[PDB]
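Heads up: the structure comes next, in structure tokens.
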Amino acid sequence: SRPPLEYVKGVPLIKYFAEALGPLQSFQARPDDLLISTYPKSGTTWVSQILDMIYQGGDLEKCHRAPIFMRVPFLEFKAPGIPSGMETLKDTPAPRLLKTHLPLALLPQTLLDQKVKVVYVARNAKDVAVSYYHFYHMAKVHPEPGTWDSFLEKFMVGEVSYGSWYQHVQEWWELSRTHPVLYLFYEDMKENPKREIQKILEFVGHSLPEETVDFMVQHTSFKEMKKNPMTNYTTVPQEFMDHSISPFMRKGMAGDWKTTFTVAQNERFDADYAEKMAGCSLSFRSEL
Ligand SMILES: Nc1ncnc2c1ncn2[C@@H]1O[C@H](COP(=O)(O)O)[C@@H](OP(=O)(O)O)[C@H]1O
Ligand SMILES: C[C@]12CC[C@@H]3c4ccc(O)cc4CC[C@H]3[C@@H]1CC[C@@H]2O
């Protein structure tokens, strides 16, 4: 029950994912692949749906062909009895959309060699932290979260699945100076989706009718993605994800962190944060 994390090259990984890193060393990326990269709980499921929808030419029905995680293979994914993303990936027709949360240290080198385009989504740390906490309770493969207070503690030192969020956002921020990486912010997508969805289109080449963009905007909203079983993850074994404790689609909001963080925590955290994001131009909005 609740296996513990396995460290690989300094990164804490879910046992099953750590295992998957081996076959993964055989992954050959295609020049037309598109990688969705994010630190967990930063809008991955959200941007995947937008991308898939764009790829299907705005066709809602085609996007309903199967579970978002089947449509957009999860690269380092592996679970007992379930087909690894690697497996699933050889059954996937190009152009392909792939997702990952792995830090550069562990990113299959083939994707950089093949100069594969990257859509990266970042989210303010406080919200990611609250979100990850609840996610740790409902996604059975993670270790015990404990109290929210001890978790925040773990979070700060990077002792959580996929490690430091601080390092994660900075390293991909850096990568973007020399690699094709569209770096988006969750908060911006919340503020003005249509504006962000446009940036994505420009970045991936495709170009659709304003009448089409608005259609997506509606369909890739929290309300809509919450009820759609092809994106809310309510279609996976209750053993893996128990939505009754906390649903995958929880709130969908920027700023929800204020109702969980205490004043003590908020104080300790901002002190620690000022240190870790020192000489970095990266900047985050914590509300709105
Ligand atoms: N279309 C959408 N618009 C806004 N937030 C969304 C969304 N789809 C999912 N989310 C939220 O984004 C986070 C996505 O997690 P992941 O990065 O693993 O896909 C969760 O955050 P909350 O738990 O704060 O709601 C989820 O509920
Ligand atoms: C909970 C699982 C491991 C963690 C996976 C994850 C991990 C991080 C994240 O941001 C999103 C997801 C979506 C699918 C999750 C998986 C569903 C099956 C597996 O047990």
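Going by Swiss-Prot, the residues shown for chain A are 8-295, listed in order.
Per the header of the entry, the method used was X-ray crystallography, 2.3 Å.
Using the three backbone atoms N, Cα and C, a Cβ is placed for every residue, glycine included.
According to Swiss-Prot, the protein carries these features:
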- 48-53, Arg130, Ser138, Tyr193, 227-232, 255-259: 3'-phosphoadenylyl sulfate binding site (BINDING)
- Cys70 to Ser: Increased sensitivity of enzyme activity to heat inactivation (MUTAGEN)
- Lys106, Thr107, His108: substrate binding site (BINDING)
- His108: active site, proton acceptor (ACT_SITE)
- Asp249 to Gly: Increased activity towards p-nitrophenol (MUTAGEN)
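Ligand 2 lies within reach of none of the recorded positions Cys70, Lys106, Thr107, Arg130, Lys230, judged by a C-beta closer than 6 angstroms to any of its atoms. Non-local neighbourhood of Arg130 (3'-phosphoadenylyl sulfate binding site): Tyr46, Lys48, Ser49, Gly50, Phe192, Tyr193, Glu194, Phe291, each in the same chain, at least six residues away, with C-beta under 8 Å from its C-beta. Taking the Cα atom of each, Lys106 (substrate binding site) and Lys258 (3'-phosphoadenylyl sulfate binding site) are about 22 angstrom apart. Proximity to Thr107 (substrate binding site), defined by a C-alpha to C-alpha distance within 10 angstroms, is shown by the following recorded positions from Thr51, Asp249, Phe255: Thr51. In three-state terms derived from DSSP, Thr51 (3'-phosphoadenylyl sulfate binding site) belongs to a helical segment. Here the candidates are the recorded positions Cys70, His108, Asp249, and by Cα distance the one nearest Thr227 (3'-phosphoadenylyl sulfate binding site) turns out to be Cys70.
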